[PDB]
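Beneath this line is the structure, given in structure tokens, with notes to follow.
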Number of protein chains: 4
Amino acid sequence: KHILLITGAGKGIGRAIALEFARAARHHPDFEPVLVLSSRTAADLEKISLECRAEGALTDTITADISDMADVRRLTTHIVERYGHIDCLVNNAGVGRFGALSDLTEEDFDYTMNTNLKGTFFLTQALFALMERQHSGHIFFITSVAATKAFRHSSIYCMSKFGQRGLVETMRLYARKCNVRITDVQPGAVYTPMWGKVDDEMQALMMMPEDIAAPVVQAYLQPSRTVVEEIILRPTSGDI
Amino acid sequence: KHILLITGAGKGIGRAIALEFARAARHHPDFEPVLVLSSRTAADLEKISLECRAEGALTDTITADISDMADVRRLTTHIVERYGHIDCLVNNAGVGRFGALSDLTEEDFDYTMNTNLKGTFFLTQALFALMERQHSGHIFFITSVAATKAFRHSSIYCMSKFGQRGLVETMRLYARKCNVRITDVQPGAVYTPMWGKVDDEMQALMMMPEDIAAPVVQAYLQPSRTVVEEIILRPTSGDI
Amino acid sequence: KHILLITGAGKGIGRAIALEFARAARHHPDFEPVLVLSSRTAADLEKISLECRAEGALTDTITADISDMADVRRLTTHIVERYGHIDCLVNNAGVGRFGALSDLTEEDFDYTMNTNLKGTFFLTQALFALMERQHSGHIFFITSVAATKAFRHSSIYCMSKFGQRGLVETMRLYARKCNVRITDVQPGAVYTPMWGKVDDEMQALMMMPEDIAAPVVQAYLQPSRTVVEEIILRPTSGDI
Amino acid sequence: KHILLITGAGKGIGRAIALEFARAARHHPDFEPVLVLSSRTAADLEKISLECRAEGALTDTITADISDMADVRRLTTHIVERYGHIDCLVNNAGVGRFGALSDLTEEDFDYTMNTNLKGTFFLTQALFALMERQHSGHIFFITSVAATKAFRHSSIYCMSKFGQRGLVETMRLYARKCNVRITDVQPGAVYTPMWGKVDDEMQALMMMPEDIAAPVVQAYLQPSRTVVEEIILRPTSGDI
Ligand SMILES: NC(=O)c1ccc[n+]([C@@H]2O[C@H](COP(=O)([O-])OP(=O)(O)OC[C@H]3O[C@@H](n4cnc5c(N)ncnc54)[C@H](OP(=O)(O)O)[C@@H]3O)[C@@H](O)[C@H]2O)c1
Ligand SMILES: NC(=O)c1ccc[n+]([C@@H]2O[C@H](COP(=O)([O-])OP(=O)(O)OC[C@H]3O[C@@H](n4cnc5c(N)ncnc54)[C@H](OP(=O)(O)O)[C@@H]3O)[C@@H](O)[C@H]2O)c1
Ligand SMILES: NC(=O)c1ccc[n+]([C@@H]2O[C@H](COP(=O)([O-])OP(=O)(O)OC[C@H]3O[C@@H](n4cnc5c(N)ncnc54)[C@H](OP(=O)(O)O)[C@@H]3O)[C@@H](O)[C@H]2O)c1
Ligand SMILES: NC(=O)c1ccc[n+]([C@@H]2O[C@H](COP(=O)([O-])OP(=O)(O)OC[C@H]3O[C@@H](n4cnc5c(N)ncnc54)[C@H](OP(=O)(O)O)[C@@H]3O)[C@@H](O)[C@H]2O)c1
Ligand SMILES: C[C@@H](O)[C@@H](O)c1cnc2nc(N)[nH]c(=O)c2n1
């Protein structure tokens, strides 16, 4: 059994990754995963959980807000007490507050950092500890092309994504000594609830969640000897 | 049908990519590729061609030394006259001359640059022109982690690989305006004839060519709307 | 008068930058600055102020904590109300909490981010608004080599410095449209109170604050047509 | 006495660097530079030589085309025989051939690479050997923002500049072990003969060669303990 924890599994990219893992197992006999799915909305988890079980995958739903250190503790405790082992952590949960530099607020800043940087760091800190002892494990970070490129209305978002890359790079130093794989997925525009509105013509200039999920699962299925360290995906026409 | 040209298909990564495309078409009914395989050794081409045909793929071998502008012309003409269309170019052909800074010769320099930079540039120039007119196409560049990181015995190799990245980045500017996808594959140590001899470590500390071929083919199979711009792969233990 | 605000002016690099600007005003008469010096320690500001005055420069000290939004507002209004404009902002104030991944605390995280990212962002937001209106101005960000490279005990520090680079890059987008210069200073090890300890040996393998201050002042003195966008400095023997 | 060799000293940036070094000696009584000036045009060398001697600097002119290996040999021989020591090498000589991807020729390629990569590599190889033995020395590489960013009509130029960066990064690995400093100067548009034409408005959005020379000389004058590894400069309005 492969124990996988996917955060932000209720919508968009996280949801797509969960389904792709479920489908991959349905066609990859030797691969039997337990999909531990988490997000802030129980209702979303119930729906994706059902969809994954429909594919024949085992699931475990846990409602948690990683911006709340208490929930980070609960997530960790859940893995430790119920499985005592973790094979894959997909740090997908993330938020974005966009706007002109002058319009961004302290609330926009705190909201963005509490999830993108704080929750992501402490969940990683706690679960990497298990992988370190196992001398095995794979951590995926869904950052963004915004982790290496700036955009006008993304001052705070870019600080948070460049920041996540900083954590990713530090984790590589720890991981190479413990047989742990670190993958940094950097996508450009993906049509998901994160965008809200989105006109018809705009949707045609975006990638779809499943486009990101495929490479993520393939990376996990690579033999342990190899790590897809980075995967950058964008709409063929470039950034919006 | 899809017209694909893979340079350096005789061995190593190029051979692995050719074979993976063949296997893909075998389990992905709707993808019928014509694998145009090129190398400097006709003998290698015949062997890999047979293997691909065993998977049920159509092949077309042609001997060509991309360091020879005459052969670059012959290769381009072949695609234009025999197919008059190209869907995928895999710029895999490449050489490596390594050694301490003080020991590298003018010959090491010319040999490396004539293939990695000159041949690669002119073949790309000619075939991209076709894709630009088609408003469709995918070009893969097998560069290296040495395209963004230096290694003591790779002064000339790094000059050529950083150089290839310069070409890749310029091609993105052109490609995004004509529906063409550009993929930069950057692998670390891969056990291939390029290394020569190995032992306990080396091999055990390296990736295998098929590990690189898998994501290359998956990137090509992505819907036209999405481009996997970069894929960085390394042995889980890091550079050695 | 050239109105300069230097945060973290009481110690290390900030202190050296303040002194170097004062010395430049003595050697380059055409340059008349008002050095607004700020930090969290009053006595520090009094001493550096006296030293800068000894060089014949004008100074204005203000004790403030940039992690306190009220003080950020106080610093900004002081500039507007007393001088009406700002010509240079040196975002030097910064903190560092280091340790093995497993030893870092929530307090280490909050303390680092509140100053390095939050205070820096909001002070930049406020003062850039002024420069944008003036269509003139220069903002220096003292980030670090840790903004592009990771170090084992710098997981949180790197998240914060990579994060600052994210802000820097976004600011360039805004700055180019209103004649404002953005400079990102990235130093390696510099002997300052931030390191505490000592050892004549390791101290000999570090740069000195004045080595960083020189290029900063030279960059400000460049004609308005030119911006030194980035300056990377390291001990000749590399990172320690 | 400091022995400094500056290639491409007859025009633009190289010429400005030579003059700035000569002028800097005025504020440093213990700095007596011997400026070895080289380029392909003897007439230009005589001119800059006179201007430098007028500033009180010792000069030595040598006509050499670094794209001709024979000249690289004679240039190297000159340094070894006349001085037997070299304190600074400024690899400034460089050429540019621009145009749409489809219009670039094999000659554009060879001309660019023979100077930017080949001549630069072998001159660096030969002189670094002297510095390694001395356990002292400083090498400046004038690359470009085009060494990290692509431009539409710069496919070949970018291959050569990204390529130069590859050499720079490899040199850092060797330099850190023998007390040698490596500086990578990356400028954006600079009004020099390289551009030829002008239009006042155009020239108004460019930097001037003296703007580049200033930081170069100051980097050399830093104490030996510190190396300014990179300096990126651009017009305040950005790339044209
Ligand atoms: N969409 C793009 O264009 C794009 C591009 C590049 C990178 N990314 C990144 O990809 C990741 C997913 O983006 P998306 O487009 O899929 O966003 P989305 O459609 O809004 O879905 C986000 C998911 O993350 C969960 N989540 C957010 N904050 C959380 C928290 N504090 N605790 C627990 N769960 C949390 C959300 O839960 P709730 O809905 O229940 O609150 C939801 O399940 C993010 O890191 C995003 O930055 C997205
Ligand atoms: N192997 C690694 O660890 C590694 C890591 C990073 C990047 N790469 C890159 O991956 C690519 C393939 O490497 P590899 O390890 O597979 O090398 P390899 O095992 O030596 O195979 C190289 C292939 O390229 C062909 N080739 C070379 N120069 C050519 C030319 N001028 N014209 C036509 N064909 C030419 C060779 O043909 P002949 O044998 O008939 O001459 C052969 O078919 C290269 O760009 C290499 O730099 C390799
Ligand atoms: N030192 C290095 O090796 C090195 C290398 C690369 C980058 N850097 C960066 O360079 C900058 C300065 O470092 P340093 O070594 O000079 O540090 P330092 O010697 O400890 O001095 C830091 C200065 O910043 C002030 N400061 C810190 N947080 C502040 C806040 N929230 N509000 C107001 N003032 C604050 C401190 O004031 P108080 O002392 O009164 O509290 C002090 O005046 C930092 O951004 C640091 O990250 C340092
Ligand atoms: N100008 C810009 O906007 C800009 C921006 C970024 C980087 N750069 C780089 O800065 C460096 C200087 O550029 P520049 O604008 O000063 O060029 P420039 O005004 O055209 O002057 C070039 C100098 O280099 C010499 N040179 C060129 N090729 C040579 C060779 N093969 N052998 C010996 N000497 C040679 C030229 O000598 P002859 O005239 O006698 O042939 C001349 O002295 C180059 O590496 C260039 O790529 C320039
Ligand atoms: C790279 C960046 O475009 C990408 O991370 C991203 C994700 N979600 C987004 N969501 C909105 N609403 N706006 C954006 O610009 C945006 N952008």
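Here chain D follows Swiss-Prot for its numbers: 2-241, in order, are the residues you see.
Going by what the header records, the deposited coordinates were determined by X-ray crystallography, 1.7 Å.
Cβ atoms are placed via backbone N, Cα and C, with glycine included.
In three-state terms derived from DSSP, D:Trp196 (mutagenesis position) belongs to neither a helical nor a strand segment and is classed as coil. Look at Swiss-Prot and you will find D:9-15, D:40-42, D:66-67, D:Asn93, D:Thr116, D:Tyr158, D:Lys162, D:191-196 tagged as NADP(+) binding site, backed by experimental evidence.
Under the heading of mutagenesis, Swiss-Prot lists D:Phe99 to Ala and annotates it as follows: Drastically reduces activity. Complete loss of activity; when associated with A-196. Within 10 Å of the C-beta atom of D:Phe99 (mutagenesis position) sit 15 other C-beta atoms, taking all shown protein chains into account.
The substrate binding site annotation in Swiss-Prot covers D:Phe99, D:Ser145, D:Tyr158, D:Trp196.
For D:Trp196 (mutagenesis position), the same-chain residues lying six or more positions away in sequence with a CB closer than 8 A to its CB are D:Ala190, D:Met207. Record note (Swiss-Prot), mutagenesis D:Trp196 to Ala: Drastically reduces activity. Complete loss of activity; when associated with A-99. The unchanged residue is displayed.
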D:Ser145 (substrate binding site) and D:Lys162 (NADP(+) binding site), Cα-Cα, nearest whole angstrom: 7
Residue among the binding-site residues D:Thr42, D:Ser145, D:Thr193 whose Cβ has the most other Cβ atoms within 10 Å: D:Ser145
Among D:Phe99, D:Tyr158, D:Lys162, the recorded positions whose C-beta sits under 6 Å from ligand 4: none
Interface-adjacent recorded positions, chosen from D:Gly9, D:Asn93, D:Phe99, D:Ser145, D:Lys162, D:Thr193 when a CB lies under 8 A of chain B: D:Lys162
Among D:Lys12, D:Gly15, D:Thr42, D:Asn93, D:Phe99, which are recorded as recorded positions, the nearest neighbour of D:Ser145 (substrate binding site) by Cα: D:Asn93
Rounded distance in angstrom between the Cα atoms of D:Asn93 (NADP(+) binding site) and D:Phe99 (mutagenesis position): 19
Of D:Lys12, D:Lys162 (the binding-site residues), the residue whose Cβ has the fewest other Cβ atoms within 10 Å: D:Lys12
Cβ atoms near D:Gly9 (NADP(+) binding site) (within 10 Å, other residues, all chains): 26
Spatial neighbours of D:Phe99 (mutagenesis position) among the binding-site residues D:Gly9, D:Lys12, D:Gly15, D:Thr42, D:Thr193 [C-alpha, 10 Å]: none
Remaining residues near the recorded substrate site, that is with C-beta within 8 Å of the centroid of the site residues D:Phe99, D:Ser145, D:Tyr158, D:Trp196: D:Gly97, D:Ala147, D:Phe152, D:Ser155, D:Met195
Local Cβ density at D:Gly15 (NADP(+) binding site) - other Cβ atoms counted within 10 Å: 28
